[PDB]
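Taking it in order: structure first as structure tokens, then the write-up.
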Amino acid sequence: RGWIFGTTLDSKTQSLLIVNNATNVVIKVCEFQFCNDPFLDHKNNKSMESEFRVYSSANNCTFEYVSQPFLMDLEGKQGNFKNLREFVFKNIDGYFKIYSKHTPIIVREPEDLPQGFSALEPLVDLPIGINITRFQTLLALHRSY
Amino acid sequence: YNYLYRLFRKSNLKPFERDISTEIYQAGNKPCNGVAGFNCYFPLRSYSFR
Ligand SMILES: *[C@@H]1O[C@H](CO)[C@@H](O)[C@H](O)[C@H]1NC(C)=O
Ligand SMILES: *[C@@H]1O[C@H](CO)[C@@H](O)[C@H](O)[C@H]1NC(C)=O
């Protein structure tokens with residue numbers, strides 16, 4: 001979880017972040033000072049809700065968006081099946097578009113993507129006006145257990 | 001002195017895009033290091049309405 005964007009990934013330029021807690025997306029367009037190796041905690045790190053450690057400051061804020069999570073996938077059914085989440089991020093003329101589509105997988109081999117046609121339905125449109133030149137992803141590591 | 005505007009920038013802007021950066025613009029080859037008077041200018045100059 002997490003797709004922070006930025007021109008140089010520091011407090012002097014605005015940045016994005018896509019954090020799905022359990023039921024929200026928390027879209028935040030603000031100036032953030034980022035740690036060297038930001039990460040999160042899968043098991044809510046106990047807490048309360050004290051996992052967030054990506055940013056250490058916020059000088060200014062311009063855009064906010066909270067809604068249902070991008071991930072409708074649920075693992076509570078059973079195991080033996082993995083996910084095939086797909087996203088395309090396109091940023092033009094001061095707009096940010098997100099497309100998504102999920103399908104189940106049968107073969108346990110992760111070496112190659114399965115051969116099959118998939119249509120990526122549009123999900124959400126963003127009116128923010130940031131420049132993006134670098135890409136960074138985030139991870140959820142609660143504890144070694 | 002509450003309304004500012006930008007005068008010098010490296011490149012043209014893309015449509016419907018916003019900048020807020022406040023960094024010294026270098027018109028000369030020599031670096032400015034944030035403080036200089038020759039070939040280095042502060043990007044923003046304020047309005048003054050009377
Ligand atoms: C996760 O963070 C959001 C951000 O406000 C909060 O509303 C929510 O209660 C937190 N917990 C869960 C389980 O979503
Ligand atoms: C960013 O923080 C500085 C702190 O000195 C402040 O002067 C400035 O106004 C802040 N940015 C904006 C857009 O207000």
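Numbering starts at 1 and runs along the chain as it is shown here.
Placed from the backbone N, Cα and C atoms, the Cβ positions cover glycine too.
For the recorded site, A:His42 (variant position), the DSSP three-state label reads coil. Swiss-Prot documents A:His42 to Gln (Swiss-Prot position 146) as a naturally occurring variant and attaches the note In strain: Omicron/XBB.1.5, Omicron/EG.5.1.
According to Swiss-Prot, the naturally occurring change A:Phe52 to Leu (Swiss-Prot position 157) is described as follows: In strain: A23.1, Omicron/BA.2.75. According to its DSSP assignment, A:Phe52 (variant position) is coil. Proximity of A:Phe52 (variant position) to non-local residues of its own chain (separation of 6 or more, Cβ distance below 8 Å) is seen for A:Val19, A:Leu40, given in sequence order.
Among the natural variants that Swiss-Prot reports, A:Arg85 to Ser (Swiss-Prot position 190) is described with the note: In strain: Gamma/P.1. All protein chains shown were included, and the count of other CB atoms within 10 Å of the CB of A:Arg85 (variant position) stands at 13.
For the published mutagenesis A:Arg85 to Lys (Swiss-Prot position 190), Swiss-Prot gives the following note: Partial loss of biliverdin affinity.
When secondary structure is read from DSSP and collapsed to three states, A:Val107 (variant position) falls in the coil class. Under 8 Å, Cβ to Cβ, and six or more positions away along its own chain, A:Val107 (variant position) finds A:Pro114. The annotation that Swiss-Prot gives for the naturally occurring variant A:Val107 to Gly (Swiss-Prot position 213) reads: In strain: Omicron/BA.2, Omicron/BA.2.12.1, Omicron/BA.2.75, Omicron/BA.4, Omicron/BA.5, Omicron/BQ.1.1.
A:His42 (variant position) and A:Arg85 (variant position) have their C-alpha atoms 18 Å apart, to the nearest angstrom.
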